[PDB]
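Engineer: Here it is, the structure, as structure tokens.
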Amino acid sequence: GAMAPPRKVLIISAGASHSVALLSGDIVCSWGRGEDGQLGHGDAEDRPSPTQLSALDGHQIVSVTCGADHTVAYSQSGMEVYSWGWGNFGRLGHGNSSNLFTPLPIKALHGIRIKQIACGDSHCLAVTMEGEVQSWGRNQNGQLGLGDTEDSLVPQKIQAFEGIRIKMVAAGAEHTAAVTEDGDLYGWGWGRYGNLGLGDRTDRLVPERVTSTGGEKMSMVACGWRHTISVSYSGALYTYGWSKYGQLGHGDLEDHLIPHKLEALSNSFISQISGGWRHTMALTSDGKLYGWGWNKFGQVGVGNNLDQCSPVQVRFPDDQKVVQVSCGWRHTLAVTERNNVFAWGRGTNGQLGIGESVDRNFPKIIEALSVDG
């Protein structure tokens with residue numbers, strides 16, 4: 001009968017038009033567009049405020065990840081991965097293309113110790129604690145890394161990584177990237193905008209190592225829709241791929257086919273990165289959040305609707321430090337050290353979680369999840 005403590009916001013993730021969070025005390029909640037089943041509540045309604053996903057009550061979820069129009073979650077205790085939302089191309093991993101409006105376990109992953117899950121538009125990848133990788137879903141450009149272009153409705157092991165311990169993966173519209181535990185960087189899938197980092201515009205059906213990395217080992221990678229971001233062991237930030245909207249952050253609109261160091265952030269140590277549809281976010285080790293790219297809907301968070309081709313600091317009340325950031329397609333979410341959650345950008349499906357379905361061009365607090373709401 002003890003008092004229930006205030007819940008810590010542990011994980012935030014954002015998709016094309018939805019948002020999901022994991023809170024301490026074993027609570028998943030979701031909000032935004034629901035038409036495709038991506039919220040997991042058993043209906044197709046949008047939710048403009050965070051709504052508890054009752055089907056995962058008691059399931060001891062440890063992480064959530066959004067794809068464009070689907071969501072994946074996993075439990076370490078239960079050794080179970082769950083998925084729900086749009087089913088086309090096999091992105092949910094159940095052996096069919098059926099849409100799901102409530103979570104269902106990915107039977108093929110039962111009993112596997114999971115390290116990380118990444119979701120792109122229509123494909124997903126799981127990294128195991130041993131550094132093995134399994135992928136499923138859309139594969140028309142090779143993004144599953146299985147050596148062909150056949151969609152896979154169930155997870156399959158990427159045998160190209162046999163003997164290579166993967167640390168994390170990331171996925172965009174139709175490409176995939178990865179870093180190894182010893183700091184190598186890989187790309188595969190759709191290559192047309194240079195977003196694989198391999199120096200050309202050609203697709204790859206299996207992982208290929210990026211060799212121009214500034215001589216540096218890479219600690220993390222993230223994908224936007226058609227761009228890619230990596231951070232080195234020295235905290236330097238690199239971007240590559242499409243920059244039609246300035247999402248590479250180099251002060252122009254030029255694409256880059258190999259990782260290109262973002263020199264304006266050279267004096268900052270980057271600790272977290274995220275990519276949206278046409279925008280980008282990077283969080284420094286001192287809690288400063290920088291955004292850049294397309295800002296039509298205010299998703300950069302700097303109080304206007306002007307695109308930004310160079311990083312600009314996103315400001316929060318009292319300059320409270322940011323501890324986590326996640327880009328959706330046209331919106332952005334962030335958690336601060338005060339256990340507040342903020343959202344900004346496009347809000348017409350309720351994805352900002354602030355009750356009303358309008359756009360915001362600077363951070364707005366999510367009252368349902370925040371101490372200072």
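Numbering starts at 1 and runs along the chain as displayed.
Looks like X-ray crystallography, 1.4 Å, at least that's what the header says.
Cβ atoms are placed via backbone N, Cα and C, with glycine included.
From Swiss-Prot, for reference:
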- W31 to F (Swiss-Prot position 39): No effect on function, homodimerization and interaction with COP1 (MUTAGEN)
- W31 to A (Swiss-Prot position 39): Loss of function, homodimerization and interaction with COP1 (MUTAGEN)
- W136 to A (Swiss-Prot position 144): Cannot interact with COP1 (MUTAGEN)
- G137 to S (Swiss-Prot position 145): In uvr8-15; loss of function and interaction with COP1 (MUTAGEN)
- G194 to R (Swiss-Prot position 202): In uvr8-9; loss of function and interaction with COP1 (MUTAGEN)
- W225 to A (Swiss-Prot position 233): Reduces response to UV-B (MUTAGEN)
- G275 to E (Swiss-Prot position 283): In uvr8-5; loss of response to UV-B (MUTAGEN)
- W277 to A (Swiss-Prot position 285): Loss of function. Constitutive monomer (MUTAGEN)
- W329 to A (Swiss-Prot position 337): Reduces response to UV-B (MUTAGEN)
- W344 to F (Swiss-Prot position 352): No effect on the interaction with COP1 (MUTAGEN)
- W344 to A (Swiss-Prot position 352): Cannot interact with COP1 (MUTAGEN)
Engineer: Rounded to the nearest Å, what's the C-alpha distance separating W277 (mutagenesis position) and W136 (mutagenesis position)? Just drop the number here, would you?
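Structural biologist: Counting only the Cα atoms, the answer is 21 Å.
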Engineer: I need the nearest neighbour of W225 (mutagenesis position) among the mutagenesis positions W31, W136, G137, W329, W344, using C-alpha distances.
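Structural biologist: Considering only the listed mutagenesis positions, the nearest one is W329.
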Engineer: Calculate the distance in Å between the alpha carbons (Cα) of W136 (mutagenesis position) and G275 (mutagenesis position), and round it to a whole number.
Structural biologist: 21
Engineer: Among the mutagenesis positions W136, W225, point out the residue whose Cβ has the most other Cβ atoms within 10 Å, with all shown protein chains included in the count.
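Structural biologist: Comparing the mutagenesis positions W136, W225, the most crowded Cβ belongs to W136.
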Engineer: For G275 (mutagenesis position), just count the other CB atoms lying within 10 A of its CB, please.
Structural biologist: 25
Engineer: Which residues of the same chain, at least 6 positions away in sequence, have a Cβ lying under 8 Å from the Cβ of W329 (mutagenesis position)?
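Structural biologist: Listed in sequence order, they are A14, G15, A16, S17, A68, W225, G276, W277, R346.
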Engineer: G137 (mutagenesis position) has how many other Cβ neighbours within 10 Å of its own Cβ?
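Structural biologist: Counting Cβ neighbours of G137 (mutagenesis position) within 10 Å gives 28.
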Engineer: With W344 (mutagenesis position) as the reference Cα, tell me which of the mutagenesis positions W31, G137, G194 is the closest one.
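Structural biologist: Looking at Cα distances from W344 (mutagenesis position), the smallest one goes to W31.
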Engineer: Can you tell me how many other Cβ atoms are located within 10 Å of the Cβ belonging to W344 (mutagenesis position)?
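Structural biologist: Neighbour count, Cβ to Cβ under the 10 Å cut-off: 26.
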Engineer: Return the member of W31, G137, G275 nearest to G194 (mutagenesis position) in space, with distance defined Cα to Cα and candidates limited to these mutagenesis positions.
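Structural biologist: Spatially nearest to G194 (mutagenesis position) by Cα position is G275.
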Engineer: How many other Cβ atoms sit within 10 Å of the Cβ of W31 (mutagenesis position)?
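Structural biologist: That number is 28.
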